[PDB]
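Have a look at this one before I ask anything.
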6 protein chains.
Amino acid sequence: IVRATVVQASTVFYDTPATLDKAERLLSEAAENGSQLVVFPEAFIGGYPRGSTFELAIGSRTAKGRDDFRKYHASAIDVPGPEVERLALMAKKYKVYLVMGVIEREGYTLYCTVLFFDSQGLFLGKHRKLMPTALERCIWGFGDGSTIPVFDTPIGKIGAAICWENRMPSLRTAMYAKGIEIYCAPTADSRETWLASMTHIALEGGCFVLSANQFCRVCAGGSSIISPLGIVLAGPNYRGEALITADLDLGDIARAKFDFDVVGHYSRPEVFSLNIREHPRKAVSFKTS
Amino acid sequence: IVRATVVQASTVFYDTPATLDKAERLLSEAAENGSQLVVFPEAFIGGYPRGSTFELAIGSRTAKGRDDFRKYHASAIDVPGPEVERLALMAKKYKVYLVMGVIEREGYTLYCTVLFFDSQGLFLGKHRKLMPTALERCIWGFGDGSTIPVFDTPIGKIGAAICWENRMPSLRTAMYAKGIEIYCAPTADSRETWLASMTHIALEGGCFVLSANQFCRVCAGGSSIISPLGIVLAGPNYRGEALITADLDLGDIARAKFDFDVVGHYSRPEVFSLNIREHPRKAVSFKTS
Amino acid sequence: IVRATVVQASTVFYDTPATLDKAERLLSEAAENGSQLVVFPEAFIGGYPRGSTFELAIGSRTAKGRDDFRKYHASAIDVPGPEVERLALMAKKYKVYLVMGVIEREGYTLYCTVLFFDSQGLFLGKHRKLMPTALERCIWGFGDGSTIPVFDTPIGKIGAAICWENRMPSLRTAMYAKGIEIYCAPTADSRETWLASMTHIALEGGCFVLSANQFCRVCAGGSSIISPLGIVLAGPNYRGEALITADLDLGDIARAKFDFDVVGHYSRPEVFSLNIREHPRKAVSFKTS
Amino acid sequence: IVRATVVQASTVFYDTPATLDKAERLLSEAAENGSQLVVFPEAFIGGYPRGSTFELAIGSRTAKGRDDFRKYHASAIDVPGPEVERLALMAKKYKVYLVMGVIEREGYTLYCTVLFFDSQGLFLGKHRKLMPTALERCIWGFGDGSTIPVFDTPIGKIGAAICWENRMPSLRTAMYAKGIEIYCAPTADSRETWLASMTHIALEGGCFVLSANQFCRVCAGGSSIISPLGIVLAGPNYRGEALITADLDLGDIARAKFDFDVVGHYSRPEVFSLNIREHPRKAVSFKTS
Amino acid sequence: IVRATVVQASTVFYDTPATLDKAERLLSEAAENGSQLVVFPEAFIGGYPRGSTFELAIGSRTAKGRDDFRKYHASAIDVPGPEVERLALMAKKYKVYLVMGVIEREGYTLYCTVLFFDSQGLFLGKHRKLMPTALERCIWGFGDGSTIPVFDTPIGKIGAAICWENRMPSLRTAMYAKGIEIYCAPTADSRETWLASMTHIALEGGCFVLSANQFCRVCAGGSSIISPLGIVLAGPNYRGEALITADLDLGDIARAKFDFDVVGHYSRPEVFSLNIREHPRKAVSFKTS
Amino acid sequence: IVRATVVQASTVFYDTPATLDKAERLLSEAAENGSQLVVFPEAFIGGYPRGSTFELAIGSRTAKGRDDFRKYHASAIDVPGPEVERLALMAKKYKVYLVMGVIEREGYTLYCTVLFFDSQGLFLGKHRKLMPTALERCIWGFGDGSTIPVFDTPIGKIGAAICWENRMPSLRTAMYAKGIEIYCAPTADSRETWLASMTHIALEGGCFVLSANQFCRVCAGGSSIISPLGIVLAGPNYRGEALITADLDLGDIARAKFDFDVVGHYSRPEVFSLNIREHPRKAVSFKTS
């Protein structure tokens, strides 16, 4: 039986060493009451460009999109480097698990990834985004299949997903076949229908849906946490930014998979069959002796 | 641009020629205002045994389960026969499309199927249930893959699903790959979470979710109809049995698939790949010349 | 709800018009109490050669097998002919159904067949024996697949089998796939294990096992009748020859197929699959215009 | 010429390391007289939930079925793991063959399997149950075709079956086509008709039917052992729990298949033909390089 | 039980009313001892041209083949006409069956046919020759399939064949499928191997092989009669011309078909299958109203 | 132009490695004079049970048939295995062709087959028996159509047949249509009529009839060899066992098919037509991926 927290804070949107101390003070203030798992929202370190259109008509490419793009590119990180050693030391000083929504660069590209840290300051892995939604295709990149993780912990098996990857059926039935029961899902939209889109995943799974959205200035995000029977523990606080916590009874899953039970004993293997191609494909591959 | 109706009535649970005239009078009363598509709930003709347990401990099989089962078996139909000719003549007299939730027999078995009729009194086909949920396994049967239909009409493409087949991800992404935009879904549960489980399918698709539940005596079912942007047109009437109608603008789908667009241009074919085995398999196959 | 009788009498073994009047007097004496279905044993008209070996070493063929074989061949019938018109007139005078174990000839061969008559004196068909057992191969013939009948009556569906065709699994699961619920089985062995070999078919089916054996002078045959729950109604009378009757409640089948239910909803079609080749194959086929 | 034993003991129904030492002391007490093959009943390690109904009406799902199901799920094993290494070491210390009825888990499911061990402590394979009977469908799982084993030993060829798979004709004529002559069949019912249902398999085969049922507190099971001529060697001891042994003359099979001889020289291939589809089908299949 | 005679006489080779009285005096001399079936040799009325080659090199066609052919053509008969009325009156005056080897004409062709008469002077039918052997192709004609007869009599079923049609396997297994047990076979060769070629047909059938050859001046023909067990009753008289008789026990066939039994219960219909096309085909067919 | 030998020896009837060295010493003693083709009799390796009746009345089945059958079953071979590798090495050491009459087992059945070996120790194929004759049906098995071979060699085309398959007309006209001109025919009867039954096949074919029978202690078999004009080269030696040889002029076939010529230019295709169904049919057919 564990207990987990989510946050709802926002970034200062520029100069990423300034927003990295907010993470320190909030994670300590969440650590003061014996918390054990902390989830941060989407694009909390790199920043999420809202409202701007970069002046893209069809391919006119005016001069006030280029300077805007290079000022946005100059505020991203790269893993592993000097910017994740501070977060590893942050999560290492005491006992807490840590997922984190950052934005990485790799040679003048931008991938909207997410990170995973354990209680001993190790770097488990990362999960890049499969496909950006509508206009984020112009600036971000596509992820491959050799990134979806397993990540078993001594408090259960934790996974992740980003904003509009929760709507795919195939990716969720690829997550369910590995045994996820703590299903973190950061996002960056604020609508009323998001709660009704999460309750379906909570019923279809057996997993504690544990989301997080950010609040800034008005695009008022609402985060929550849902039991695997459709029971909202801590409600959708639309009012301000705060810390949101609840307890997680891990004996409430084997009593919840008595009814439905996805990729076991439903999902008839004699008629349906899925297979995922998971190859680490890269364009140019050097080889020496 | 069409308009469609659902019903919420119940059966008399015994003596199926008596409940077949309720269908006549309700379908005419729904036809008086120029309706064009009528959806009936799950197990409306055969009857839905609620509350009874048939006295099944682990395999004790007391004598008061056998007489109950034969009295229930004596009130089912068989297709095609004298019981569907009356429904074909019912839908043939004027212009209406008709889906219908019945229970068929085939040599001392019970399949929970669903029927499809056009405006000219033809019998298009049927869709048996893939797997019953928990205790219905003791009395009902399993369906195969060679039953999931396409059924294009001159008002669009219509499909169906039953109570807990809407929770599978693989069956819904097999329905979406054929091009369903009017997604009928009869059911026989009455909970609050069913509306939030339908809104996710309405967003993930692009289809007019058009459900129907029954109301009897208290297991108060609530039926509804949902636009493909998450807009409930006619609300979940939990109060009594009535007729529920709305209009369906078929120009609200190509403007709804500008954002998401499942099995096209999302659902990356380079990493995921699904294939459905659809063979009409039967146990004993006679062959002559 | 019907009632059926079996007999246990023997033949006079020679001169077949003499044994054809015993059939008349026994069938009238069974008809005096409102009986409706009468079953006669195996080889009741032609005769069953017991004890004789025809002096066959390996192919020595002494002279005292040939005269014995021609004296046995001179006491068989041929269908349809003057010998079945008398049985049709016998069953036509009042209302009774009739199965009958005879031996037919067809050009110096001997087939151990069985006959079927309705209440109006019609000749429905016949069912030849698939393969004789051990030493009967020397004198009898092999049957083909285009003989296994359906024979629906207005009191149910009746079929048949002979002595050691009840031990094949494939022939019984070919009988079950047509819907037999009154499973007549004449035989010509008298052992203790035959009752335990019939109770398994009564459980595996759902059919009223209705057997008949003959008693002569000591090879004391015992006939019986078994409910589809394993309930012997009229016992195995090993003592003398008599008439044996019981009643048949046809509402005791849909309550018996609640548990097991062969070729429906057991017998998984996704893994097993049987197919029967049923062609009327004959050696020399004349064709004209 | 070998000799084999069966047991009739029961489990302590909870806390599976406690019931695993009863197996040790009984298997040594059976090993003291030079035994060579030991058969344990159905669900001897995981436990067989008798009498409880889990409060399932039609889908009401009250709270006192969930805690009962999770307390039952917390007492199952998983293969291969730390619980079968002790049984391999148990059968390895001296010379004995071992079949064993356990219950395995695989990600919050329950399969009612059976195990096979040789005299050298190797793990040959397993045979999951094809379909549970009536109410066990609510908790257990369905097996596929790629599990039915051959398992030739230097004392003959051994196979298995579970409670109501012995009533299928197709599965038994799929077992017979591989050459089974020691046909183990654990079960968990106690009726009088089970002996008469086993004698038919003993005649139809040529195999030593070697069953085992459990006795607890009254559901008094009776185990036995049957020669391939219909000769009960050690009787159906309905009184208490004990050890039951006999000798097995393996020269009593080629003299028993002189009469009948299934899938050889009976079972006419020109008319009947069976084919079994045996594919290891699984829902989600990962593939890498 | 009948008795039959064959003859061995020769023709006067020219002027066919002269050789027609030899038939009268020989048939009366054979009728004096209560005979019942008389067989005459091949080409007894028309004449058999022996030794002459007609001077045919490859197509030189010298003048001394034409006059020889017209002198041979001027000594043939035509059926039905004034030449068969005398034979019908010959066989009508008392009780005898009659087969007869003649040569018919039909518009400047020559067919080597055979005739059949009963005890009442009726004309049953005829059997033309299928194909002449080597050099007879130059003068004779080919027969069709619509000529092979059945001809049941009140002393059995009689058929026929000519010189080298007894060597075909297909024609003999087309004769056997109609039920021939008195198998007449006229011929016109005189070799030692003919007796060994007839004994095989007598064993393969079950029929009384009853042949006849002619003796003239030295081409000494030898006729015989063979039981269906390989027992020559009246021997091959190579010395002169005479009358040859024996008795025919018709109870020696059902004791002879206990061993072999062609087109019944041998001749596996599941692998072999023969079909004979029997259409009365003619070149020019007039049709009127 | 080749030369061929037959043998007439007998088996020691028990313990088949003892009778396998007689084959070695006789085949070398036949190889000393430049022989090229060696034919062994019917059932030379497995043994031919003569005189015994196994005590079969009609189905009494006394105890002294079972032990006799298992002692006979324990002396048969199985192909391909360790018993044919020695014969392949036997025929491989020098140049000789080899046909051989053995008895094979396949899972407690007995098939009376025949084998074929070339000069290089290869295993060409086998020809099982189509149907056993009268009493051999009780112990042996039926062959299918997918076994009749072609087997062209660089000395001609060789085929085979067994005891009473030479009497069928359809099987011989199926052998003739493949082009057999060396027609081996082992047998196990000793009568006078067998020579007259072989001379007909020698005339009807064009093939060197090359038979072989065994001699033991009195059932004195007589083997021979026949030219395709009806000329016995080496006579029917009824006296003792010996080696019998002759020469085979292969230019004596195209001069023998000038007269008759079966399935060419006789056997009128416009009226007769045969077709053979040749499918490898088996009862239970496993299929995997």
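Following Swiss-Prot, chain F residues are numbered 35-251, 276-347, in order.
The way this entry was determined, per its header, is electron microscopy, 3.9 Å.
Cβ coordinates are placed from backbone N, Cα and C, and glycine is handled just like the others.
Taken from Swiss-Prot, the feature active site, proton acceptor covers F:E76, and the record attributes it to sequence analysis. Look at Swiss-Prot and you will find F:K163 tagged as active site, proton donor. Sequence annotations record features per position, and here Swiss-Prot assigns active site, nucleophile to F:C197 based on sequence analysis. In Swiss-Prot, a published mutagenesis experiment is listed as F:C197 to A, annotated Loss of nitrilase activity and 95% reduction of the nitrile hydratase activity.
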How many whole Å apart are the CA atoms of F:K163 (active site, proton donor) and F:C197 (mutagenesis position)?
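Each residue's Cα considered, F:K163 (active site, proton donor) and F:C197 (mutagenesis position) end up 9 Å apart.
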With 24 residues left unmodelled between F:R251 and F:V276, could you check how far apart their Cα atoms sit, in whole angstrom?
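Logged value, Cα of F:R251 to Cα of F:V276: 6 Å.
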Hey, which of our recorded positions F:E76, F:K163, F:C197 end up with a Cβ under 8 Å from chain A?
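Near chain A: none of F:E76, F:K163, F:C197.
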If I restrict to non-local contacts, at least six residues apart, and a C-beta distance under 8 angstroms, what lies near the residue listed as 'active site, proton acceptor' in its own chain?
F:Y82, F:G135, F:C146, F:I196, F:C197, F:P220, F:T221, F:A222, F:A246, F:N247, F:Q248
Quick one: give me the count of other CB atoms within 10 A of the CB of F:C197 (mutagenesis position).
21
Using DSSP with the three-state reduction, classify F:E76 (active site, proton acceptor) as helix, strand or coil.
coil
Let me know how many other Cβ atoms fall within 10 Å of the Cβ of F:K163 (active site, proton donor).
22
